[PDB]
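Engineer: Got a structure for you, written out below as structure tokens; questions coming shortly.
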Amino acid sequence: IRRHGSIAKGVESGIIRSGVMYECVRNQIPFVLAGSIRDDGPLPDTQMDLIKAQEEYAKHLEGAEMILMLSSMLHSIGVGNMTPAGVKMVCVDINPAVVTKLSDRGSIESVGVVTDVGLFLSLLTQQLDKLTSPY
Amino acid sequence: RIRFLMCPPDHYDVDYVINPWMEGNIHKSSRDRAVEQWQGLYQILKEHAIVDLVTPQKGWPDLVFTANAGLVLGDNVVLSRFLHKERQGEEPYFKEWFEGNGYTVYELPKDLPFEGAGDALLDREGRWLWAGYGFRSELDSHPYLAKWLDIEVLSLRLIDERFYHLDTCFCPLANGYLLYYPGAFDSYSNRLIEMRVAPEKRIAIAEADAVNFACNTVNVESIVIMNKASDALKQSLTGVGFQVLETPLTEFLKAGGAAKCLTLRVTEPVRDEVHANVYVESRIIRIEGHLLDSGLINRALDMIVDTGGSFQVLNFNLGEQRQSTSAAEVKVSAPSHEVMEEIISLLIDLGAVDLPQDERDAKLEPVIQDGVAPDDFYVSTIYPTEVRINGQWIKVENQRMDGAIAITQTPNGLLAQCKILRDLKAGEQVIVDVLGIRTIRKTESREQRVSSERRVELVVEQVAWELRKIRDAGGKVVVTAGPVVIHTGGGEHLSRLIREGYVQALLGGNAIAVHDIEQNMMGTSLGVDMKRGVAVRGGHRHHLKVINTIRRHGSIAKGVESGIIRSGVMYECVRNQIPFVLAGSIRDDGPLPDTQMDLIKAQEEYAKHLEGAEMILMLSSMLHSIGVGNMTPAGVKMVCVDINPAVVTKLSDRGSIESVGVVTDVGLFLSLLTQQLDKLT
Amino acid sequence: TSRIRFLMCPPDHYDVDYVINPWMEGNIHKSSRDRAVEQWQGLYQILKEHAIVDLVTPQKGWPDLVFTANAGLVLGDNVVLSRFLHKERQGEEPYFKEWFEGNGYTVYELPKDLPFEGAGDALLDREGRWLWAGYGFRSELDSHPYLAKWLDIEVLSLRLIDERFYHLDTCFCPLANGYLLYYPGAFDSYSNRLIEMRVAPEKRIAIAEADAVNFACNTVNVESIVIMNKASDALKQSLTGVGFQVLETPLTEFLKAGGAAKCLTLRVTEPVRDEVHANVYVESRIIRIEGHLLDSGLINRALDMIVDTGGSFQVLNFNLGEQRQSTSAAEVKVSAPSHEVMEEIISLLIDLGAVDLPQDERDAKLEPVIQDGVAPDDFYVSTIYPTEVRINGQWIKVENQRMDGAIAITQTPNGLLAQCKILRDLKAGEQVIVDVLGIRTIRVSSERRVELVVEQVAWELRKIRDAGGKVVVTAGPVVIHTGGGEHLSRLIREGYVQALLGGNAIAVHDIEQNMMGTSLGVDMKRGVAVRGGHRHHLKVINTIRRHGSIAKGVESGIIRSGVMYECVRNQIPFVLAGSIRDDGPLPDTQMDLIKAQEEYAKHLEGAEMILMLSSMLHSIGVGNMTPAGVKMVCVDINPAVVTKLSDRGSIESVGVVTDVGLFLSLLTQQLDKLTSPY
Amino acid sequence: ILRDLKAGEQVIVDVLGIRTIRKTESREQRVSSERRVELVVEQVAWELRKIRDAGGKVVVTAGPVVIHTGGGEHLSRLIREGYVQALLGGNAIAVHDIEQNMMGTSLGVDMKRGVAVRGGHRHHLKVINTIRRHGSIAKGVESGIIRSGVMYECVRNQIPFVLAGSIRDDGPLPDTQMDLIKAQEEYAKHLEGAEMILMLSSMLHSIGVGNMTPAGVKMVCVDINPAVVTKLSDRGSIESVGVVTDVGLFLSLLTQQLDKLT
Ligand SMILES: NC(=O)c1ccc[n+]([C@@H]2O[C@H](COP(=O)([O-])OP(=O)(O)OC[C@H]3O[C@@H](n4cnc5c(N)ncnc54)[C@H](O)[C@@H]3O)[C@@H](O)[C@H]2O)c1
Ligand SMILES: NC(=O)c1ccc[n+]([C@@H]2O[C@H](COP(=O)([O-])OP(=O)(O)OC[C@H]3O[C@@H](n4cnc5c(N)ncnc54)[C@H](O)[C@@H]3O)[C@@H](O)[C@H]2O)c1
Ligand SMILES: NCCC[C@H](N)C(=O)O
Ligand SMILES: NCCC[C@H](N)C(=O)O
């Protein structure tokens, strides 16, 4: 990816053909990769100026009606701190302590579930299918 | 010519239970060893002073505890009003004695408990009064004390029920010395103590001495009298010219009292300067909603008391139906302005409001240094907020938690916007204090809410030994640490390790530094009470205040140099010139100016200090532990402590010969570590 | 009286201007007034083909005036005018009121601040026999007796528990000929039981979530015609199968605000029968509670308890106390939808120190024990707290206090004796306290891993069944607590389980879940509760002991479904091994553990596979008895348990760390997939 | 199994003439703060001495994790010096405590290095066979083969114990009550008058004892699983205190803080 210069060029060149990042690129979903101290590389797309990363996070959080926080303590807290009340928040993690901390804006705003995030996503998509079947 | 008031144990007993020491001891009193122990005190004291006596009375066995009779200064005395009715009958007899010895007697309202010199201790040079509260004396009696004794009153809060009276854990001595037990007081009170009493005059005793009622000491000039003392106590007392005289008082420890409690000095130092000074503040707030069933009113009262204030519910208007709204007016008291601010901030969230005639404009202060808020800036929350500017309520924009509120006059009118600290610009007006702020949350929003210990001791033995060997051999040890080190009490121990040569470099993030500094500067740590071991809900003001302050001084080193940072992990790093790196993170508040937010550079800096390392100590940092791991070649001993068994396993790919791991409490680990290190000399 | 007339209101001033239900969230000003006008005209015009439609004058600033269903409730010449919970709709009331007055109705008005939102929340039985009335989100329970008296009709109360279905007419729809279109998941266990008692199974059309979120229950039924927003064709076939004609007309612009066809209409010509008169099942009891109510938050805890259990309240007075440390006193009128719910509520308030007002004190009710070790029906269940009971106008202390017993009153030389006894100690001829009168107290494996073990285990189970081999299940009560019971009973009914080994607990809770929809008082419809009473639990144990066995409970008809039911009906042998913490126990439970081990061993003979579902004590017991060569499948959320059980290696031990319920859910759905090439 | 053997049967001893016939592939294969904790210990220790001086009644329920974690010696000490008027448990705690004192092992656990071990069954069954031979634990002690540990101290100071059977029991010991109706009656009998109940990693026996125990009884629940500690605290913060740690750790602190009180 570093040789190509970006994730998008990896998609344009044909070497990335499927997956999460692929779909963000092909459907033009904006994404932000915030750097960390343990990053390998990193990818060219990754923002290693964290002042900027926070600002980009904040910009993309404007107008959000809902935030899905999938098994990511460092990033979910980062996002919580930037988010005003009134935004539905869904926190998925296997550690009960993480979910407890993130879920403290109460039932009408904080929904927490302690489960494997993969199983959760599997049930979520299969549930979304069920809502489609009366067409 | 000093006079003490005492009362003979002729009808002494434990008839009932009103403090924890009395538990079980009902009718377990030996009147004769009581009589004889009481004599020992009596006789010793007449060898140094005049002793007057109260006529003992059948049916009031606690009359022997004359320290609670009242509080005497000059010709004035404030009569004790007892909380428990088991002792209220003592009041006429104590009153009779005071009036028969010429004193002007002041009596508190019959609803303000106050329990005498036993709960309120004079500074022996007579400069101020230390009044306690928490269990027996109400906070709201303190301004009556100042008014009537014409003296400066300093409020201390009692948090441990064992030390339910101030004189059981606090004891002013001759020539400015203080015998106190810091663990009976909350963080705000300990801070008050340290700022009035210079460190060389402070005598903090251990828990062992304190449960033998060591603070419950009569001090007559250079003579101190008490029940028992460890010789570690006798050593310090003599070390500044105090002669310690012991005498058994065990039969009275069973009702809850010792030497001090059995006496009341009625000859006290009236000074020169003194005049009435009280720091206690009071405010009436109003709360409206479904108070009884939302548990709204009940959560408000909890925030008030837990933060260190008191309340009086002045009136309740009950709505006519379940869906009718109710209203409550509540008088709030705080021991200082700072604690009142803490309390009003939490209440603003719950939607408490000023009475509409006491509405006032928010207070404003200019920014003068880019990225630094003025002192005492209000800390924003996640909730929708209005502020009052020249008589008008204005909506705050870009609402976010842990920010400040900036006010501007624009071509389009008044603008109130929430800004994080580092975005503030010289010239902006910022809300300080807590007037003219309310929340506009809607109804329903407001109405709602694996490793063995013995295994562990094994590892500690192993690590400790290899850790000294490396220090003697002039080697290099690196530490990576997360905030859980602070939260669990590990801080003092890591301070100690750095101070005594075990740590050549420290690698962490923003949070560990902010939390360590918060804890040393204010005795708190956001999200955690490190004086009782469980989590707490608020704490954001203390946290942002530390961030704003270090940003003001411009670095941690200048915080230390300027003397505002006097202790703890980061302090020791600066004092012993131990290099530290703080690598930024996406979740960082502020950040501190020391924090490296360029992560390419942060990685280069981490690598630079890892060179030559012979051991790496990884203390609950997970993210920084892995980062350091990737950078570290083989041949480097790696010790990984974390409570999550998943990260400890994640960090041990170097086999049982280079990496050792344990799944416990890192504070526990660092205690054992520091103990086992002491046994090695 | 054969001409049908409806009230509606055109959308001239309609938009979503605020949020007062979950549907409006995120939809402020997202209504297309063109599609809204066109969609309302579709419904208006279809309706005029079958009925009379009158119109209210639309009004600026009151967009939800189009939902005339909430205007009020009409029966004959009387209407109860609705009072809205939210002020955003309260300005509608005068316009509705004047429409009703202009059309000659007698208008009854509830007390101010007592919410009731009309036919939207109260639905008449189509033959006019009674009125179904909802509560939980908008209407107050205490509105219901007003409806019964003023409209002169029997009123049945239903508790809504899902905020998406905040009005009865979004999830419940009485139809011609006694049929009922409804969504069970919108209701608590009591309410579902009440629905099933009044409407025969062949008359119930329970719909699926996919239909409910399209507002399929929000249906206008004229005669054999049903009009709605959208129906899946499974729902069309069910409805047309019993003779209804389904008319669809899109109403999505109105779904954005939380309403559809039925919400947009109000029938003002309703069937009035002379033999139909006022009847109330709602009960109320004034209660008194004292202490530091504001500090300890006791008042808050009790009110929350009343509302969680299905009841309501009204604080009649609150006395602060005249000095700072003095106690507070509150008198609270508590109400419940039935006598049964009032007993669960009063039991919880007793446990907390609530007492009767002096003038309301009554003696405890007593019933005799006719069979040793069996209490009479509706015996009071005791707590840990010290307890006094009123016998013959006098209060006496209860001895040997212990939770989960009965209170036996007996005569002795010198005086009356009240003692707490566990059920099995009760003796014939003893009097036992029933009802709640005259009682008071004094102060982890990855997704891919899980999916691969499920594939492997399902293929294994199908294979053993087809070959006529033997599979044994060991299970603990967590299978039921977490929600996995119906998956296990399905395994047992479809032939995958040849023997079940367990304990007293799993049988008690499975039978509790199937008789009363609760497990340890936790309603499965809601997920969890503020804990839950032991009454349901104890009634089960008592009822089975009276019958004499689980099988007799099935023969008698009181156990109709569940794990134990399937074992009995398919003759799957089971063994219930006793333990030190057993309540009761059930008669079926083996309390001689030498024998229990021998029975376990006998049933383990020939086993090719053992499913160990979340049961450490029993799974280890079973492991020790089982030779190598038996496939073993261990499911538990604690990694340590699974590690210990899985030490016969990969070819024999399969372990997965996951919730046993989810596991069973994936297992059954996997077994279905293996069936679909037939 | 041992209890099915009959006088006259021949039984294999030693290890000659035994082989396994496993097939190829079969053979070729294979939340609570520390400081919080020190708080509770301080509280429990103090209330525990107060009750002992006042001649009160303290009951202990204990599971094998007490032995495995090193807690044994400390519980021995508590019983020996008057803090425990009754002991309630199961088969396993007794077998493990006796195994450990008699052979310094404990099935499934190495209590000299703090991690689990794989074998240990011979030592375990040998203890069971031996006590069954003497016919009771008291006669094991009297005959001098049991010289130390929890069950030893119970017998030496005449502290009543109940061992309630379980479906997983090996043996069982002849002392173990396998009639659970009776076992419940026996537990209840010794819980009368109790002023405190100390619940040391027993979960199953802790709940059993809980159901039987009226209010006004102080209940201390130590377990490493945070789920059972929460399960046992329905008596509010004034009657039930709980901690989520190592029970051996707990009992060490407890015994240390008890020493500081003299
Ligand atoms: N190759 C690289 O460059 C690299 C590699 C690793 C991490 N990083 C960076 O380190 C930072 C930390 O990443 P993070 O947010 O994943 O760590 P995190 O500390 O925030 O932990 C994520 C959470 O997932 C939970 N968890 C574990 N298994 C789970 C499961 N099955 N289901 C649900 N939850 C589960 C954990 O309890 C944790 O709270 C990231 O920003 C990351 O990009 C970079
Ligand atoms: N009412 C009664 O009479 C009654 C009540 C309770 C227990 N008992 C008896 O006590 C004995 C102990 O019962 P037990 O076997 O259930 O206890 P157990 O100690 O054996 O624990 C069962 C296991 O389930 C695990 N667990 C918890 N939640 C889980 C989840 N979602 N998914 C998967 N695993 C989960 C636990 O880690 C545990 O290892 C039983 O014999 C029981 O009948 C009787
Ligand atoms: N300061 C000693 C007071 C002791 C007395 N029994 C009391 O509880 O007030
Ligand atoms: N069933 C119609 C009610 C819909 C309306 N918007 C409300 O929230 O009341």
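Following Swiss-Prot, chain C shows residues 2-444, 464-698, kept in their order.
Looks like X-ray crystallography, 2.4 Å, at least that's what the header says.
Yeah, the Cβs are placed from backbone N, Cα and C, and that goes for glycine too.
Annotations per Swiss-Prot:
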| type | residues | note |
| --- | --- | --- |
| ACT_SITE | C:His168 | active site, proton donor/acceptor |
| BINDING | C:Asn22, C:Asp65, C:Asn71, C:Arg90, C:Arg139, C:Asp170, C:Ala258 | L-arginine binding site |
| BINDING | C:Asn22, C:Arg90, C:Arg139, C:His168, C:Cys264 | L-ornithine binding site |
| BINDING | C:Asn524, C:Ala525, C:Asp603, C:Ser635, C:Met636, C:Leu637, C:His638, C:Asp656, C:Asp679, C:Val680 | NAD(+) binding site |
| MUTAGEN | C:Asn22 to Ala | Loss of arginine dihydrolase activity |
| MUTAGEN | C:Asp65 to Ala | Shows residual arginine dihydrolase activity |
| MUTAGEN | C:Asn71 to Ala or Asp | Shows residual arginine dihydrolase activity |
| MUTAGEN | C:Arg90 to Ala | Loss of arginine dihydrolase activity |
| MUTAGEN | C:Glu118 to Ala | Loss of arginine dihydrolase activity |
| MUTAGEN | C:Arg139 to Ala | Shows residual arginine dihydrolase activity |
| MUTAGEN | C:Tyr167 to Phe | Retains 9% of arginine dihydrolase activity |
Engineer: Taking Cα-Cα distance, which of the recorded positions C:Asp65, C:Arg90, C:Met636, C:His638, C:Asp679 are within 10 Å of C:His168 (active site, proton donor/acceptor)?
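Structural biologist: Of everything listed, nothing lies within 10 Å of C:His168 (active site, proton donor/acceptor) (Cα to Cα).
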Engineer: Under 8 Å Cβ-Cβ from C:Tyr167 (mutagenesis position), six or more apart in the same chain: what's there?
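Structural biologist: Correct list: C:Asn22, C:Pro23, C:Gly137, C:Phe138, C:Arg139, C:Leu161, C:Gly259.
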Engineer: Please name which of the binding-site residues listed here, C:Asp170, C:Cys264, C:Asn524, C:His638, is nearest in space to C:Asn71 (mutagenesis position), Cα against Cα.
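Structural biologist: Checked the binding-site residues C:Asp170, C:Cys264, C:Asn524, C:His638; minimum Cα distance to C:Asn71 (mutagenesis position) goes to C:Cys264.
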Engineer: Could you state the CA-to-CA distance between C:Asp65 (mutagenesis position) and C:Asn524 (NAD(+) binding site) to the nearest Å?
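Structural biologist: Between the alpha carbons of C:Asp65 (mutagenesis position) and C:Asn524 (NAD(+) binding site) there are 54 Å.
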Engineer: Non-local Cβ contacts of C:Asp170 (L-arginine binding site) (under 8 Å, 6 or more apart, same chain)?
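Structural biologist: In sequence order, the residues whose Cβ lies under 8 Å from that of C:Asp170 (L-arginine binding site) (at least 6 apart) are C:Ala70, C:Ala120, C:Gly121, C:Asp122, C:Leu124, C:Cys218, C:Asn219, C:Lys263, C:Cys264.
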Engineer: Would you mind listing, in sequence order, any of the recorded positions C:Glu118, C:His168, C:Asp603, C:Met636, C:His638 that have a CB less than 8 A from a CB of chain D?
Structural biologist: C:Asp603, C:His638
Engineer: With the L-ornithine site defined by the record as C:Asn22, C:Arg90, C:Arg139, C:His168, C:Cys264, how many Å span the farthest pair of C-alpha atoms?
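Structural biologist: Between the most distant Cα atoms of the L-ornithine site, 15 Å.
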Engineer: In sequence order, what residues of the same chain, 6+ apart, have a Cβ less than 8 Å from the Cβ of C:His638 (NAD(+) binding site)?
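Structural biologist: When sequence neighbours closer than 6 are ignored, C:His638 (NAD(+) binding site) has C:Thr494, C:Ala495, C:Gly496, C:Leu521, C:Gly522, C:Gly523, C:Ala597, C:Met632 within Cβ distance under 8 Å.
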Engineer: If you count CB neighbours within 10 Å, which one among the mutagenesis positions C:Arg90, C:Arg139 has the smallest count?
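Structural biologist: Per-residue Cβ counts within 10 Å for the mutagenesis positions C:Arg90, C:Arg139 bottom out at C:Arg90.
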Engineer: Measure from each Cβ of the recorded positions C:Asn22, C:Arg139, C:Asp170, C:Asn524, C:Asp603, C:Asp679 to the atoms of ligand 2 and list the residues where some distance is under 6 Å.
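Structural biologist: Among C:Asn22, C:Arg139, C:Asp170, C:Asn524, C:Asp603, C:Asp679, near ligand 2: C:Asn524, C:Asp603, C:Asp679.
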Engineer: Listing the recorded positions C:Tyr167, C:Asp603, C:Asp679, which lie under 8 Å (Cβ to Cβ) from chain A?
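Structural biologist: Cβ contacts with A, in sequence order: C:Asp679.
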Engineer: Expressed to the nearest Å, what is the distance separating C:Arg90 (mutagenesis position) and C:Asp603 (NAD(+) binding site) at their Cα atoms?
Structural biologist: 52
Engineer: Greatest CA-CA distance (Å) over the residues C:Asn524, C:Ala525, C:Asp603, C:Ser635, C:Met636, C:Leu637, C:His638, C:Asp656, C:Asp679, C:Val680 that the record ties to NAD(+)?
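Structural biologist: About 26 Å separates the two most distant Cα atoms.
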Engineer: Around C:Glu118 (mutagenesis position), which residues of its chain at least 6 apart sit with Cβ under 8 Å of its Cβ?
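Structural biologist: Expected: C:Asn71, C:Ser83, C:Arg84, C:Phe85, C:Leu86, C:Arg139, C:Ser140, C:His168.
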Engineer: Using all protein chains in view, find how many other C-beta atoms are within 10 Å of the C-beta of C:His168 (active site, proton donor/acceptor).
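Structural biologist: That number is 29.
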Engineer: With respect to ligand 4, which members of the recorded positions C:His168, C:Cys264, C:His638 satisfy a Cβ distance under 6 angstroms to one of its atoms?
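Structural biologist: Those recorded positions that pass the cut-off, since their Cβ is under 6 Å from ligand 4, are C:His168, C:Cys264.
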Engineer: My understanding is the cutoff is Cβ-Cβ under 8 Å with a sequence separation of 6 or more in the same chain; which residues meet that for C:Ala258 (L-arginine binding site)?
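Structural biologist: In sequence order, the residues whose Cβ lies under 8 Å from that of C:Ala258 (L-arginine binding site) (at least 6 apart) are C:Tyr15, C:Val17, C:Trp24, C:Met25, C:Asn28, C:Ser32, C:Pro64, C:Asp65, C:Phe68.
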Engineer: In sequence order, which residues at least six apart in the same chain have a CB under 8 Å from the CB of C:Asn524 (NAD(+) binding site)?
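Structural biologist: Looking at Cβ-Cβ distances below 8 Å from C:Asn524 (NAD(+) binding site), excluding near sequence neighbours, one finds C:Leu596, C:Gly598, C:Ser599, C:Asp602, C:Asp603, C:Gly604, C:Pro605, C:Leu606, C:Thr609.
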Engineer: Taking the centroid of the Cβ atoms of C:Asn22, C:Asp65, C:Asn71, C:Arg90, C:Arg139, C:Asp170, C:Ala258 (L-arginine site), which other same-chain residues have Cβ within 8 Å of it?
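Structural biologist: What remains near the Cβ centre is C:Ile21, C:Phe68, C:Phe85, C:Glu118, C:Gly121, C:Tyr167, C:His168, C:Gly259, C:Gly260, C:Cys264.
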Engineer: If you count the C-beta atoms lying within 10 Å of each candidate's C-beta, which of the binding-site residues C:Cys264, C:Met636 ends up with the smallest number?
Structural biologist: C:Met636
